[PDB]
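Please read the structure below before turning to the comments.
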Amino acid sequence: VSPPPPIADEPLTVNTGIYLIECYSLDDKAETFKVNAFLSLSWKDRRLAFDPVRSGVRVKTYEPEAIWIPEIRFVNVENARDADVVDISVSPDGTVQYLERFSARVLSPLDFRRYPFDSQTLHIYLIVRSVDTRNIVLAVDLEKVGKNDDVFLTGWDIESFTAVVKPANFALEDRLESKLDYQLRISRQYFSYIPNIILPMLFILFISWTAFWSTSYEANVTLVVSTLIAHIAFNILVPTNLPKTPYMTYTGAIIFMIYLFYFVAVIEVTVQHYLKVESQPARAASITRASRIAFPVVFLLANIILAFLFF
Amino acid sequence: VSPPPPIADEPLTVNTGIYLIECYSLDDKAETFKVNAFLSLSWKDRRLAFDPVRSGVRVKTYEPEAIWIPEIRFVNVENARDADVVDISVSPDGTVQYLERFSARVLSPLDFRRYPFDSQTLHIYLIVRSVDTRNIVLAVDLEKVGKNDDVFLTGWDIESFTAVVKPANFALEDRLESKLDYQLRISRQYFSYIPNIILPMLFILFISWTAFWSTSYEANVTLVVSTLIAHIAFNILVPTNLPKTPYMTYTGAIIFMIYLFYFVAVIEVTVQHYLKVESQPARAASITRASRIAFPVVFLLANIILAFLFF
Amino acid sequence: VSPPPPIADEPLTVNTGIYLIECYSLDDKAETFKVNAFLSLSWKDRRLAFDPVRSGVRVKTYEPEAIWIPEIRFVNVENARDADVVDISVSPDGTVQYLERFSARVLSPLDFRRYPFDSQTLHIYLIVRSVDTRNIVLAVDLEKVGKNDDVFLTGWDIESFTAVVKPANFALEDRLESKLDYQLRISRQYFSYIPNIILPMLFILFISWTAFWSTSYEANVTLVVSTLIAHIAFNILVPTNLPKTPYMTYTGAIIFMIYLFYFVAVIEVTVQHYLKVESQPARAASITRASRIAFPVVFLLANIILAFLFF
Amino acid sequence: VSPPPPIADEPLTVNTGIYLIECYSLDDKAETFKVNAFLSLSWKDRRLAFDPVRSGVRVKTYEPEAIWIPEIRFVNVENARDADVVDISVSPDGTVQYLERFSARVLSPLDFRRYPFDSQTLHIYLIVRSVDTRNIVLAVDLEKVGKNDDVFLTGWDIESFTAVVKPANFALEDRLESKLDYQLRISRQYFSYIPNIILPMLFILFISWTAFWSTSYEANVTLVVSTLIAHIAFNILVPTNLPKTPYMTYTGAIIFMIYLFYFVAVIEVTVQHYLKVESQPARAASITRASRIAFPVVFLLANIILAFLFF
Amino acid sequence: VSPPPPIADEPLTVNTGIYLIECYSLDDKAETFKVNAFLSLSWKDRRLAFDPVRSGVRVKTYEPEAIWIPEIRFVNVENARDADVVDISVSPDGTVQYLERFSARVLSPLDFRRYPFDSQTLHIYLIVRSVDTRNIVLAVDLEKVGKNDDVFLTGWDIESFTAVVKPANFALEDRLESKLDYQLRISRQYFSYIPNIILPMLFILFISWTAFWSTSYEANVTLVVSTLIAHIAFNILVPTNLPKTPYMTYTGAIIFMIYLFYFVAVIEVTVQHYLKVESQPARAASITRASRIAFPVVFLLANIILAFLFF
Ligand SMILES: [Cl-]
Ligand SMILES: [Cl-]
Ligand SMILES: [Cl-]
Ligand SMILES: [Cl-]
Ligand SMILES: [Cl-]
C-alpha cells in the first residue's frame, strides 16, 4: 500500500478530531496525564472509489491492513498510544472515515508559580510526516473535536477541549511535518487546601507567637522549637507532590517565609532572655511587647505583598 | 465479514452479561478497581442459521475470525481489556452465544463524604457503536449477570452485582451509541477503624485536656505541644489513602476540628498563665475550671452536629 | 481442531500436575503471590493413536497448533498466566503428555488473626470449562505434583505442596466446570520480630513506667508524652505491611492495649499531681506506689488473656 | 535476506542519526533516563539499485520485511527499544534511507560529587555486530543529529545533544563491533535548593547556637537535642533521591559536618554545665563566650575548605 | 523440525556462554537483580552439514524458524527472558553458532549476616529438558563467558563472572534435565555507611551518655528520651532496604543493642534520681560515676564480641 496519488501537485489533507472519553492520572511531579479518547481521521483515496449500484452498498468497510492509512503519531507521548480501530468507512468518492479508540500517557509541562490556585493548558500534539510521493497536511474537523460530559480529573475543573485549527507545518530531517495543537484547559480545585493544609499550618505558627506573652525562657524554647518540629512533621504529613521548579512558586515563597519566622521568633526569645539575664528588663519587655504586633503585622503585610506579586 | 442484515429496518440486539470471577485492587486515591470477569454476548445472524436434522449437529462452534462479532468496548477503562475468547456457539436459528474471559482496570468515581462509614456503587459501562448498514442496541440477559461467591475486595463487603436493564442510547460523532450500566454495590468494613484510628487519636487529644488540672506553664506547654506532635505523627502512621475531594468530608471535618482544639487549648494555656503572671489568679482559675467541662462538652456537641449533618 | 469424541457418553479426564519451580513476591497487603512452575496435562485422544509397529516410533511429538488441547485456566489469577509449551508427546494408544512452564500472580486471601505467628494455605485453582460435544473433568496425577527443593519465599517456611484430588464440579453460565484445589502450606518466620519489633516496643512502654518512681510532674509529663511519640515513631519505622482486616488481629489487640496504657499512665501522672497540689500527698503516694505493681501485672495478665484467646 | 556484498573487501558504512523528540524520567537513584527519538539509518545496497529511466519512479519505498536492514542495538538500555519504522527509501544507486521512532530507558552513570551544582553527560551507545560475509562500521550524519527545541527535563537545563564522530571499533564474542557515543549534556537547576533545602537547614543549626547565650542547662539540652530532631525531621521531609556512591559527595560532607556540629554543641553544653556545677564558673563562661565565635567561624571556614576541595 | 539424530545413543551437547552487557536493579528486599546479556548456544546438527567448495560459502546463515534450536530456559527468573536472536551461523560440519541478546529479572537469595560488609554470589541457572528422541546436555565454552568492562551495579564492586563447568544432570517429571550455574561475584561498597549511617547514629547514642555528668532529673529525662526519638527518627531517615531474615544479622544485633542501651540509660537515670530523692546521694553518685566508664566500655566490649562472632 502506497499513498493516494495527487490529481495535480496538491498535498493530502488529513482531517483530524479527538473526542475525550476518559481523562485521568494527572501527575504533578512527572508533568504527565493519561488519556482515553477517539481519534477520527478523514482523507480522500480515489483508488478506493466505487459505484454504489455495481457494489450494492452505499458505503464500503475495510480492515486497516487492506488500505493505506496515514501514519499519525503524537509528539508529546511517553510511548506510542494503545489504539484499537473502531471503524473504517469508504464512501463512493473514495472518502475514508477512520476511527480508533486510544489510550496514551501525555507529557505536558505545568506552571506551578500560582499553586494551589493554578490553571493549566494541557497539550496533545498530533503529527504527520510527509512522504516522497506527496505532502501530507493535517486539518481540524471541529464537529469531531469534543469531550464526554462525564470526563473528570480528580482535583481539577475541566474548562475546555479545543484545537488550534492552523497546523504548524515545518521541515524536519529533510521532510515536511504538519503538527496540530489540541488544548485541554483545566483549573485546580483549591477548596480542600484551606482546611487541610493552610489553616493547620497557620495554627502551628500562631502557637509559636504565644512566646511573646511569656518570660519563661524554658517555656519559650519549648514553644518555638517544638512548633518548628510540628511544622516539619505537618509538612511530611501533607502530600505537596510538586517537582523542583527552576523558578519561585507562590506556596514556595510562603513556606520559606514560615521557616524565616520560626528563626526570627528564636532570635527574639534568645534576645529577650539575654537582656533579662544581663539586668536590662526594660528593653527585654519593650522588644517582647512590640513582637506581639510586629510578628502578625509583618506576616500579614508580607503575605499581601506575595499574593500581589503572584496575582 | 459484514454485520447481519435487518429483516425490516430494526436494530440488532446484543444481549450482554458480565459474571465477576475476581475483584481486586480498589484504589481509593486513583478511584480505580481491577476486575477479572466473563463477558457473554448474544445476537442473531440468520446467515449462520442451519437445519439441525440435515447437519446432524444441534450446535456449530466457530473461531472469532470466521464470523462477524459486535465491537463491544468499556467506557470507563484505563486501556482496552485483556480478553480471551472462551467459546462461540451457534444454534439452528443463527443465534450466537459468545463468551470471553477478560481483565480490566476500571475508573469509577467514589463519594468520600461519609468515610469510613461509606458505601459505594462501582460502575462498569458497556458500549457499542452502530454501523452504516444497521443500528446496534445493547440488552441485559439477567440470568447471565452474576458474581463468584468467593469474590472478595479487601476492606469491603460485596453487597450486589446488577445491571440497569434500560440502555442509554445516544448519538456521538454522527452515529448511535448504546450504553449499559453494570453496578457493583460495596460497603466499607469500618470495624478496625475504631481501635486502630479513632480511639488512639482521641486518647492523644484527651491527654492535652489534662492541662486543665495544671498550673505549671512549662508542663502545660509540654502537654499541648507534645500531643500536637504526637497527633501529626499518629496521622503519618495511619494510611488515610484518600484523594483531594472538591467537597467537605465527615472525617475531614473532624480532623480539622481536632487541629482547632489543639489551637484553642494553647490559647487557654497561654491566657491562664498571663492572668496568673499579671496578678489575677481568680480569673485564671475560673477559665481553667470552665475549660475542664467546656472542652469535652463543645467537642461532644460539635461531633453530634457534624454526624447529624453527614448522616 | 474439535475435542476427542466419547466412546459412550463418558466425560474426558484431564490428568493435571503442578510442579513449583519458583515461588516469590508474597504481598501481605494485596494477598497475592507470584509463582513460576510446570503445568503437566494428560488426556486420551484416540484420533491420534497409532500402531508403533507400522510407524517404527514409540512416541510422536506435536506442535500446540497441530492438535486439540483442553483450555485449562486458573480461577484466582490477576491476568492469564504467561505460558511456554515445553513438550507435547503422543504414546501409541493416543495418550497425550503436555508440558508448559508458566508464571502467574495468584490472589489468595490470608488470615492475619495470629500474625506474626501465622501459618497460611495458599490456593491455586485449576479450571476447565466443558464443551458442547463432550464434558471435561480434571484429575490429579500425584506423581506429577511437587516442588523444587530450592523454592524459597522470603519470610516464610514452605511446609507442603499438595492437591485436593476430588475436583469441584459445578455449573457456570449454563455449562459444566471442573475445578482443582492445589494447596501451598507456609508458616511465617517470626524470629526477627522479637529483637526487631516486640522488644524495642516493650522497652519504650517500660520507660513510661518510670514515672511511678518520680514526683516531678514536668519530668513525668515528659516521660509519658515523649515515650508516646517514640512509640508512634517506632511504629512508623517498623514495616507492618498488613491490610485492613474486618476482624481483630492478635498484634492489633496488643497495639491497642499499648495505646490504652499510655493513656492510663497519663491519668495516673495527672491524678498524682492534682492530689499533691490539692494538699493530699498520702493518697498521691499510695496511687503511685500501687501503679508500680499494677501496671506490669495488669499488662502481663491481659497479654496472657489475649495470647490464650488467639492461641 | 543476506547483507549487501562488498565490491572489494571493504566494510559497510551505516550512517546514523538520533533526533531527540522527548526527554523525560531522569532517575538520580537508578541512574536511568527515558528518551523518545528518531533513529535514522543510511547504507548502500547495490542489489536494490535501479535504472531510474527503466523504472519510472525516483525513490522506491520498501517494507522492513522486504529488504535487508542492519541490526542496530543500544548498549546501555534496560530492554530493547520500542521502535516503529516511519519510512524506508531506496534511491536509484541503492542508497537506503531508514527512519524509525523509538522509546528507550537508558542506563547512564551519574557523578554526584558536586550535587546539587552538578552537570552531567548522558550517554546513548549505538552498536552494530559485524557478520561473516561483511564487516559493518557505524558513522555519524551530523545533519541528522539534533533535538526538538521543546525537549525539557524537569530540574535540568539541556545544554547540547552531540555525537563522537569516531566510532569505537573492538572485538566481542569472536566478531567485530562498531560503537557510537551520543552525548546529552545537562546541568542541574540548583535555584530552588537554596530557599527549599539549604536555608531552612542552616536556620535549624543556627537555633542550636543560641545555647551559647544561655546558662540554663535544661533550656540548652532542649535547644541542642530538639534542633537535632528538627534537622533529622527536615531531612526526612526533603527528597534527596541520591544513591549510595562509593565516593565522597559535597552535600554528603556538609551533611556529615552538620551532624558533627550537633555533637560538639552537646559537648560544649555538657562541659559548661559540669564546670558551673563543679564550682568553676569562670572557665564555663570563657568556653561559652568563645563558642559564640568559634562555632560560626569553624563552620564558615570548613565550608570554604569543602567548597574549594570540591570546585 | 525434530532434534538432530544420535549416531549411536549419545546425548547432544549444547555449548553455552553468557556475556554480561548490563547489570542493574539489585533489590536487597526482593533478592532480585536485572540483567541484559548475550546468550550464545552451540550444537552439531549433521543434517545441516555442507561442502564449502561446492557451496562457495564458508558459512550459511539461518532464520530461527528454518532450523531446530534447543529449548534453553533459566530456572531462577520471574518470567521468561525477553530475547532477540542476533545471529545463527552454520559451518560445513553442521555446527550451529546461535546468539541472542536477552533481558531478565533474576531471583537470587542473599546472605545479610555481614551487612553492610557483605559479599554475594549471584546465580543464573541455565537449564535444558531432554526430549524423547535424545538426551540434551549443557556445556560451557569459556571463551564465550564474560562481562562488559562498563558493567556497574550501584553500591557494589563487580568481582568476577564465571560458570561452574560441570553441569547438574538430574531427573525431573520422568525426563533428564541438565543445569548450569553461572556466578556473578559482587562485594558491597561499605564506605558511605560510616559517615552516612554509623557515625551519626553513634553520636546520638553518645549524647544520651552525657546524662552521667548531670544530676538534673528533668535534663536527664530529656537527654535520654529525646535521643531515643532522634535515634528512631534517624533510622526512619536511613534506607536500610533489608528484608526480614530468618537468621540474626550483624547490623541487626548492633541496632538491638543500641535499643537496650537507651533502656539501661533510662534505668540508671531513674535509679540515680530515686536514691537522691530517698536521701542516699552517696550511692546515686557512685552509680553515675561508674556508668561514665561502664557504658562506653560495655558498648566497646560487646561490639568486639559481635564483630568476632560475625567475622
Ligand atoms: Cl502515538
Ligand atoms: Cl474495552
Ligand atoms: Cl490463566
Ligand atoms: Cl536496542
Ligand atoms: Cl527463560
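Throughout, chain B uses Swiss-Prot numbering, with the displayed residues spanning 47-357 in order.
This deposition comes from X-ray crystallography, 3.2 Å.
Every residue gets a Cβ built from N, Cα and C, even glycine.
Annotated features in Swiss-Prot:
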MUTAGEN   B:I244 to Y  Marked gain of function, with a ten-fold shift of the proton dose-response curve towards lower concentrations
MUTAGEN   B:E264 to Q or D  Decreases binding affinity of TBA
MUTAGEN   B:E264 to A  Decreases cation selectivity. Decreases the binding affinity of TEA and TBA. Nearly abolishes block by Cd(2+)
MUTAGEN   B:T268 to A  Increases the binding affinity of TBA. Weakens block by Cd(2+)
MUTAGEN   B:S272 to A  Increases the binding affinity of TBA
MUTAGEN   B:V284 to M  Displays an increased sensitivity to propofol but not to desflurane
MUTAGEN   B:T297 to A  Marked gain of function, with a ten-fold shift of the proton dose-response curve towards lower concentrations. Also shows slower apparent rate constants for activation and deactivation. Displays an increased sensitivity to propofol but a decreased sensitivity to desflurane
Closest of B:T268, B:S272, B:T297 to B:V284 (mutagenesis position), Cα positions, mutagenesis positions only: B:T297
Residues from B:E264, B:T268, B:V284, B:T297 facing chain A - mutagenesis positions, CB under 8 A: B:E264, B:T268
Mutagenesis positions among B:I244, B:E264, B:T268, B:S272, B:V284, B:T297 whose Cβ lies under 8 Å from any chain C Cβ: B:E264, B:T268, B:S272
For B:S272 (mutagenesis position), the number of other Cβ atoms found within 10 Å of its own Cβ: 24
Alpha-carbon spacing, B:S272 (mutagenesis position) to B:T297 (mutagenesis position), which is rounded to whole Å: 23
Using Cα positions only, nearest of the mutagenesis positions to B:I244 (mutagenesis position) (B:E264, B:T268, B:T297): B:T297
Cα-to-Cα gap, B:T268 (mutagenesis position) vs B:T297 (mutagenesis position), nearest whole Å: 27
Neighbour count (Cβ, 10 Å) for B:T268 (mutagenesis position): 24
Inter-residue C-alpha distance, B:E264 (mutagenesis position) and B:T297 (mutagenesis position) (nearest angstrom): 32
Three-state secondary structure, which DSSP defines for B:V284 (mutagenesis position): coil
Under 8 Å by Cβ from B:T297 (mutagenesis position), same chain, sequence gap 6 or more: B:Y161, B:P162, B:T286, B:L288
All-chain count of other Cβ atoms within 10 Å of B:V284 (mutagenesis position): 15
Helix, strand or coil at B:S272 (mutagenesis position) [DSSP, three-state]: helix
Other C-beta atoms that fall within 10 angstroms of the C-beta of B:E264 (mutagenesis position): 20
